[PDB]
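All remarks here apply to the structure that follows.
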Amino acid sequence: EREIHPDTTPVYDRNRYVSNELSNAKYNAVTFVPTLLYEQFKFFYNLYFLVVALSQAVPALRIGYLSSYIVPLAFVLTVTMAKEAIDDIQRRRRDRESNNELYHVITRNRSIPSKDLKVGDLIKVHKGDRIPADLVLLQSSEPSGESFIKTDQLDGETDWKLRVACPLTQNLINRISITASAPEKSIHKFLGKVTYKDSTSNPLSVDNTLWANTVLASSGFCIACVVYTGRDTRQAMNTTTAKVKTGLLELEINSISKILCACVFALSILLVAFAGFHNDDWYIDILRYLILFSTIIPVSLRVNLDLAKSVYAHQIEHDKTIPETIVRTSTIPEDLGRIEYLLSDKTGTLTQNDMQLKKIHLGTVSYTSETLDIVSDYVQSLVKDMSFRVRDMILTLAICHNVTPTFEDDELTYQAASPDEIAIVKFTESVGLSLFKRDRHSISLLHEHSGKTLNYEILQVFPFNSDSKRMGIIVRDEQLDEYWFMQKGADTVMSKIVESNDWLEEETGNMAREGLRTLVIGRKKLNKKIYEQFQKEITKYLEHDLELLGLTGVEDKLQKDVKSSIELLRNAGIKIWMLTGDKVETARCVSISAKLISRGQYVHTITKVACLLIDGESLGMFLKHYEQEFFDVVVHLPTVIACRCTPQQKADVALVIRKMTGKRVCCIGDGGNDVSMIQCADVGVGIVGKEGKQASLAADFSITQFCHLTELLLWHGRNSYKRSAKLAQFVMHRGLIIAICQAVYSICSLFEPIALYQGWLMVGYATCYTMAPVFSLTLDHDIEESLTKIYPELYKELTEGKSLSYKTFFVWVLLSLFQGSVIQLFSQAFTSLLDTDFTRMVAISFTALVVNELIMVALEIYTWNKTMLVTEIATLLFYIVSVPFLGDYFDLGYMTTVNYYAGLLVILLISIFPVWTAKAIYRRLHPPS
Ligand code: BEF
Ligand SMILES: [Mg+2]
């Protein structure tokens, strides 16, 4: 229960109810460090380098400089807090640019923003203005009191909802208390009561309410008192709590870093055991060796991953091909590269929700929107036989509807609960005969065109019904005084009752294969006496025999390039689904008209009290009871289509897809009918463009339409995943190659590998001499943006996990074994290892490592830009001018030797020839396309 008094301002303004401000940022100031630290320190490859850094606090485990094990931990902490702090402040900014929308308030007598709006203030909302919160209609501008709200984003419905004002309290201005029930998740149920003086309780229901992201129509203004605001709304109660999202590449890095830790621990144990278990502290040894080997990979991986993710977010949100795209969760820009299941919405996502009557067909000939002059010159002559047939068809289209128009200065606007009739009447006025004032309580319909103003009065009406699919009225002309029964409905209902025609079924099938919601038309000529014979009275008499004029083809307009987008995203192995809270037949028509269901390809259907097309109740009960079996059935169907689903079922479908198969789920949509599934997916994508953008406000990404998901998944995400995989490969290779060089020095000389790279050299390799060409790899792509359309098959080649697999990790480990062994052993052979040639050998080993990395970087570059050819040269020249001028004590040597340069050439050629020839043979046996 919730009782609201609009007059008692302070009792709700100060307290007692939730403020209208919404929150999209997750971390507040007081829990910014514990939540972020506890989220970042569950995974192994963060906790590992944290433990490595904390080890140096103990003086026994001191491997060397304290300015090499504490400063990169501080740097990763600074970068992480900066990234999530920027994300939180940007989320707060994005939320407040939509919290400041101005709304007229009756009691305040001054427009106040949406964030300042409270519960119980009389808001006067105009026609084209988005509803602030959960309003309740108490007064409407129309004398009848009906208002057609536009629930295109509260739920997925594509039809306007008939909302009448409260009949007892519309004529009232006075202050009246509102008592509604406590909030639930029921998006289609409303309960409450309106309280007036002298104990006159009134009933409330869904028919006199407006909800959060709804848009009003069918008026100029209406006096509505807010009842639910903030997180108590029916919109917010259907949104689940957002969870932290870690990419699957993060998990792959976690696993291969776990077994990298196992590998270096085994290498340390081997070195210590081969040493001879001397020095009386074998455990202190193995810990020191483990810290030595595992402090260059696990912390360089973090900086590279984090700043590469920042680079990916910047490069996503600064693309001219995808204008006005927003990255709201920068922790997962590479999950877009491995998406196999996509769960899309229909209204706003696929369809523009603006339907137009495309083709009119009558008498075995068809007229479309193109060549509309013929029907125009036919209708202007209203005041051979096909001319009168067309005239009567346009007359029927302008009479049989249930559109109730309203008047402005100009440019008349139509209002009807079934927008197909609105498309019909817009078509009629485009032909030339325009619908005008209609009573619908008394009997009058005005119409006029290029000629003289017509006039028709109805006699009685039959309302449209869901299970009937029929809409017909009896109308008499004022000028001609003729009784016409004028009646319309669906094809299947009338194919056996309209006439003895022959060409109807073929044309109905032909246009239904185009995804047009066809309506077959009918008209019956009557006189008076039979009418008052009918009026003396079930439905058998009112339907005896009609005359088939023709039928109407009403299309549901799709967004820009949904055909090509769906075809390309199904050519890339992504199993596109379609879950929507909208009706069933229009969902099927949209699916067929979007080529989501191709030619033939029979469609199955389930509705509880190849292809698929399932009702919301059926899917909900199945995923409540028969999870594994039904999901095993549906993974083989090319498309599964859901209808009439609360956001909970779409979120649960995403959860089940990512749980039973363990795969990544993308979910695109707009409005609050798909916020939960966006939050509960592995990737959430939002769409903007209309008066509500809350799904984009709660999403990981944001694009202006559906055509941009093709570039967001097939090109940006795939490149992001490939670049991150190559980055991790190169970082772990450099760490393992220095570890192998140290271990080979340990086996060839019993002192210690810690003594090999001491002081500046190890810090320089860990941070300065190698950080730049990895990010040179970060800015490289194999295929351009223009060719992400012609080759959607490149997206399929990443589904196995060959980029970061155990086999390729062990290939990297074996390659590091080979290359580091070559470097160290050839350095020892060319330097004649002693205690006096130590400087020369460590010099040649470090130079061999550096040039080895700088050549391996140039080997795995697909296309060469000027941000990559320059970075390599900059780092190489930095090393060249940093050997003498900075160190001057370590690794010193003559270095101007012909023998030394030949030795360096040999030790580098032997290291870089296996990888070059392996990629050459892999290119010449598996060419790319
Ligand atoms: F878009 Be789903 F129906 F939540
Ligand atoms: Mg929607």
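Using Swiss-Prot numbers, chain A covers 154-325, 331-541, 560-713, 732-803, 822-1141, in order.
In case you wondered, yes, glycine gets a Cβ from its N, Cα and C as well.
Quoting Swiss-Prot on the mutagenesis of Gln193 to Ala: Sensitive to duramycin (phosphatidylethanolamine-binding cytotoxin). Localization to the Golgi apparatus appears normal. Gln209 to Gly appears in Swiss-Prot as a published mutagenesis result, with the remark: Sensitive to duramycin (phosphatidylethanolamine-binding cytotoxin) and papuamide A (phosphatidylserine-binding cytotoxin). Localization to the Golgi apparatus appears normal. Quoted from Swiss-Prot, the note on the mutagenesis of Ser221 to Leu is: Sensitive to duramycin (phosphatidylethanolamine-binding cytotoxin). Here the residue is the original one, while Swiss-Prot reports the published mutagenesis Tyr222 to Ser or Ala with the comment May enhance substrate loading. Decreases cell population growth; when associated with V-228 and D-237. What Swiss-Prot notes for the published mutagenesis of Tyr222 to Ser is this: Does not appear to affect its physical interaction with ANY1. Increases localization to late Golgi compartments. Decreases cell population growth; when associated with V-228 and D-237. Quoting Swiss-Prot on the mutagenesis of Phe228 to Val: Decreases cell population growth; when associated with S-222 and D-237. Experimental mutagenesis at this site is recorded by Swiss-Prot as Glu237 to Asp, annotated: Sensitive to duramycin (phosphatidylethanolamine-binding cytotoxin) and papuamide A (phosphatidylserine-binding cytotoxin). Localization to the Golgi apparatus appears normal. Decreases cell population growth; when associated with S-222 and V-228. What Swiss-Prot says about the mutagenesis result for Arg247 to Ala or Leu is this: Sensitive to duramycin (phosphatidylethanolamine-binding cytotoxin). For the mutagenesis experiment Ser452 to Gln, the note given by Swiss-Prot reads: Sensitive to papuamide A (phosphatidylserine-binding cytotoxin). Localization to the Golgi apparatus appears normal. Listed in Swiss-Prot is the mutagenesis experiment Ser452 to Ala or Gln, annotated as follows: Sensitive to duramycin (phosphatidylethanolamine-binding cytotoxin). Quoted from Swiss-Prot, the note on mutagenesis experiment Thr453 to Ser is: Sensitive to papuamide A. One mutagenesis experiment named in Swiss-Prot is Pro456 to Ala, and its note says No apparent effect on viability. Sensitive to duramycin (phosphatidylethanolamine-binding cytotoxin) and papuamide A (phosphatidylserine-binding cytotoxin). Localization to the Golgi apparatus appears normal. Swiss-Prot documents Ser488 to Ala or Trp as a published mutagenesis change and attaches the note Sensitive to duramycin (phosphatidylethanolamine-binding cytotoxin) and papuamide A (phosphatidylserine-binding cytotoxin). Under mutagenesis, Swiss-Prot gives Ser488 to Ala with this note: Localization to the Golgi apparatus appears normal. Summarising the annotation, Swiss-Prot assigns active site, 4-aspartylphosphate intermediate to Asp503. As annotated by Swiss-Prot, ATP binding site applies to 503-505, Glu597, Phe640, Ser642, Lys645, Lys664, 693-694, 774-776, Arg856, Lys862, 885-886. Feature annotation from Swiss-Prot assigns Mg(2+) binding site to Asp503, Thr505, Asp882, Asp886; the stated evidence is similarity to another entry.
Distribution of Swiss-Prot features across the structure.
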residue: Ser221; record: mutagenesis position; contacts (Cβ under 8 Å, 6+ apart): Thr453, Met974, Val975, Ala978, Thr979
residue: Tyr222; record: mutagenesis position; contacts (Cβ under 8 Å, 6+ apart): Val205, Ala206, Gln209, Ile216, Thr453
residue: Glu237; record: mutagenesis position; contacts (Cβ under 8 Å, 6+ apart): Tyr180, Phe185, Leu189
residue: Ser452; record: mutagenesis position; contacts (Cβ under 8 Å, 6+ apart): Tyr201, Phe202, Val205, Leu418, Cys419, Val422
residue: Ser488; record: mutagenesis position; contacts (Cβ under 8 Å, 6+ apart): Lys236, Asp240, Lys467, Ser468, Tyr470, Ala471
residue: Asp503; record: active site, 4-aspartylphosphate intermediate; contacts (Cβ under 8 Å, 6+ apart): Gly309, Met772, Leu773, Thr774, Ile880, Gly881, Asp882, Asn885, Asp886
residue: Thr694; record: ATP binding site; contacts (Cβ under 8 Å, 6+ apart): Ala666, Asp667, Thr684, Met687, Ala688, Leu745, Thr746, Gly747, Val748
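Using Cα positions, the member of the recorded positions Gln193, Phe228, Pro456, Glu597, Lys645 nearest to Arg247 (mutagenesis position) is identified as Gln193. Comparing C-alpha positions, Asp776 (ATP binding site) sits nearest to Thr505 among the recorded positions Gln193, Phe228, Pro456, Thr505. Within 8 Å of the centroid of the Cβ atoms of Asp503, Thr505, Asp882, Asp886, where the record puts Mg(2+), the same chain has further Cβ atoms from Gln306, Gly309, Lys504, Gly506, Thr507, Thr774, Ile880, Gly881, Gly883, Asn885, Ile899, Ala907. There are 24 other Cβ atoms within 10 Å of the Cβ belonging to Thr453 (mutagenesis position). Distance (Cα-Cα) between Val803 and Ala822, which enclose 18 unmodelled residues in the deposited structure, is 24 Å. Around the Cβ of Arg247 (mutagenesis position), 18 further Cβ atoms fall within 10 Å across all displayed protein chains.
According to its DSSP assignment, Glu237 (mutagenesis position) is helical. For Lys645 (ATP binding site), the same-chain residues 6+ apart in sequence whose C-beta sits under 8 angstroms from its C-beta are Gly665, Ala666, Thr668, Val669. Applying an 8 A CB threshold to same-chain residues 6+ apart, the list for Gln193 (mutagenesis position) reads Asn199, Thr233. Nearest Cα neighbour of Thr505 (Mg(2+) binding site) among the listed recorded positions (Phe228, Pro456, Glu597): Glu597. Here the Cα atom of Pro456 (mutagenesis position) is found 13 Å from that of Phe228 (mutagenesis position). Separation across the 18-residue hole in the deposited chain, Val541 to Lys560, is 16 Å (Cα atoms).
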